Structures are given as structure tokens and as C-alpha cells.
Amino acid sequence: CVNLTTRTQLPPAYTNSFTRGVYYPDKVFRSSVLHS
Amino acid sequence: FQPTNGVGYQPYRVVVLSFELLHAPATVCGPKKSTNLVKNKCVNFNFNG
Ligand SMILES: *[C@@H]1O[C@H](CO)[C@@H](O[C@@H]2O[C@H](CO)[C@@H](O)[C@H](O)[C@H]2NC(C)=O)[C@H](O)[C@H]1NC(C)=O
């Protein structure tokens, strides 16, 4: 692993995350229900 | 660990067995006298436990 020396700064930007990031909280199958 | 220590000082082998599942697939079972599958009649099921 060599030290890379071609970076160009450019401070990072930010993005408005949309409706993403929901996994299956538990291991139990369900159907036609609204679970909190 | 003196060879003639009192029983309050002698080596024990304290080991803890911890286990608590919620819905994970089973991988450990006991005597396991599991029988054949049965049909639409009323039966007492044990399946996964
Ligand atoms: C360049 O590579 C070296 C190799 O490890 C990185 O480590 C630095 O140099 C010596 C390693 O022999 C350490 O004593 C220093 O403390 C290290 N510096 C830092 C800031 O960690 C070095 O980090 C690399 N340079 C970078 C990534 O800019």
C-alpha cells in the first residue's frame, strides 16, 4: 500500500436522503398489517 | 493455586452456557424424536419447538 498523492481537496457535499434505509426489523413474516 | 488449598481456593471450571433466540433458524436440538409430517386433521404440533 503506497501513499497516494494525487488528491484534489474538494470538500465533500451533502445530499438530502430520501425515503430509503428501512430493513426488515424482525424475522417474522406478516401480511396486510401495519407494524410499529 | 496451591495443591493443598482449601476447597474455597481450589480450581473450579465455571463455564456459562447462554442461549436466547427469537425467530432465528434452529441449529441445536436435544433428544429429537421428530416424527413424520401429518395432514389436515387436528394434530398437536412441535415443529421447530
Ligand atoms: C505515508 O506512509 C507512511 C507509512 O506508514 C504513513 O505513516 C507515517 O509515517 C510513519 C510510518 O513509518 C509513522 O511514524 C507516522 O506517524 C505516520 N504518519 C501519520 C500521519 O500517521 C503516513 O501516514 C503516510 N502519509 C500519509 C497517509 O499522508
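The residue numbers of chain A are those assigned by Swiss-Prot, with the residues present covering 15-50 sequentially.
Method on record in the header is electron microscopy, 3.4 Å.
For all residues, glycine too, the Cβ spot is worked out from N, Cα and C.
A:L18 to F appears in Swiss-Prot as a natural variant; the accompanying note says: In strain: Beta/B.1.351, Gamma/P.1, 19B/501Y. Quoting Swiss-Prot on the natural variant A:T19 to R: In strain: Delta/B.1.617.2, Omicron/BA.2, Omicron/BA.2.12.1, Omicron/BA.2.75, Omicron/BA.4, Omicron/BA.5. The annotation that Swiss-Prot gives for the naturally occurring variant A:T19 to I reads: In strain: Omicron/BQ.1.1, Omicron/XBB.1.5, Omicron/EG.5.1. Here Swiss-Prot describes A:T20 to N as a natural variant; the accompanying note says: In strain: Gamma/P.1. The note that Swiss-Prot attaches to the natural variant A:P26 to S is: In strain: Gamma/P.1.
Everything Swiss-Prot records as a feature, shown here on the structure.
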residue: A:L18; record: variant position; Cβ neighbours (10 Å): 6
residue: A:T19; record: variant position; Cβ neighbours (10 Å): 5
residue: A:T20; record: variant position; Cβ neighbours (10 Å): 4
residue: A:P26; record: variant position; Cβ neighbours (10 Å): 5
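A gap of 18 Å separates the Cα atoms of A:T19 (variant position) and A:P26 (variant position). For the pair A:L18 (variant position) and A:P26 (variant position), the C-alpha distance works out to 19 angstrom.
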